[PDB]
Amino acid sequence: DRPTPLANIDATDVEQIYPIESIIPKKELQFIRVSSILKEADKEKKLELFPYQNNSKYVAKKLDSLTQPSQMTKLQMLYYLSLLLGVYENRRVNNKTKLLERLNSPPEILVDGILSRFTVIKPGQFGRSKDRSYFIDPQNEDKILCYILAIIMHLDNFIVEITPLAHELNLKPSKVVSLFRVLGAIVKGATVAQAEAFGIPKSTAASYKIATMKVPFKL
């Protein structure tokens, strides 16, 4: 286990640096069925199909633009991001049965995969007979956050504003910057064009941090 998904250093397109299969293993990915989300026309009903619901509008914002079958991969990633956010916000929960009680019936295999790869399992044969026990330490928190940020990069077309994201995740902007750099993303001041697109003053562009990914990926 490393803090980031496995990067494809030889990617020729930014979407291939952290492909969907590096974020969600193929065996687990086949269980993320999103056809029902695409077919649902009512926004409120579409949202109810997700594995976690909270008081945030974040997943709801990303969802509005995902209406066509060509966007299936991005929708699978958004579904998984919802689940990772659910695990992250409920990180104090220390057992599988108790975790499922906070979620909206995600396929069990996805939860098992998350506990196996993003937590410190509480080992023991007596405990294992009762349920899967674990805790999420600071290194695990960084790993969940790096997988979340890797998905956000796909959903934001590889141009991410630091400040609004930090507010959403309840993190210091410096922490979001640090995690993007662990992912090999480039974090620097907004270019003139980026400032115009994000609706921020042109004079403040250099101080407004943006995370980007570009091919060829860093070595």
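Following Swiss-Prot, chain A shows residues 185-403, kept in their order.
Any Cβ shown, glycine's included, is placed from N, Cα and C.
Under the DSSP three-state reduction, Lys356 (mutagenesis position) is assigned to coil, being neither helix nor strand. Around the Cβ of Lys356 (mutagenesis position), a 10 Å sphere holds 10 further Cβ atoms from the protein chains shown. Recorded in Swiss-Prot as a mutagenesis result, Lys356 to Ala carries the remark: Loss of DNA binding; when associated with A-358.
For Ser358 (mutagenesis position), the number of other Cβ atoms no farther than 10 Å from its own Cβ, over all displayed protein chains, is 11. The annotation that Swiss-Prot gives for the mutagenesis experiment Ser358 to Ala reads: Loss of DNA binding; when associated with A-356.
Experimental mutagenesis is annotated in Swiss-Prot for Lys359 to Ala, with the remark: Loss of DNA binding. Close to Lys359 (mutagenesis position) in the fold, though at least 6 residues off in sequence, lie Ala350, each with a CB less than 8 Å from its CB.
Among the mutagenesis results in Swiss-Prot, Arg365 to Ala has the note: Loss of DNA binding. The residue drawn here is the original one. The Cβ of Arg365 (mutagenesis position) lies under 8 Å from the Cβ of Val371, each of these being in the same chain and 6 or more residues away along the sequence.
According to its DSSP assignment, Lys393 (mutagenesis position) is in a strand. Long-range Cβ neighbours of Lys393 (mutagenesis position) (same chain, at least 6 residues apart, Cβ-Cβ under 8 Å): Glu345, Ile346, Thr347, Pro357, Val361, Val371, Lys372, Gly373, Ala374. Among the mutagenesis entries in Swiss-Prot is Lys393 to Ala, noted as: Loss of DNA binding.
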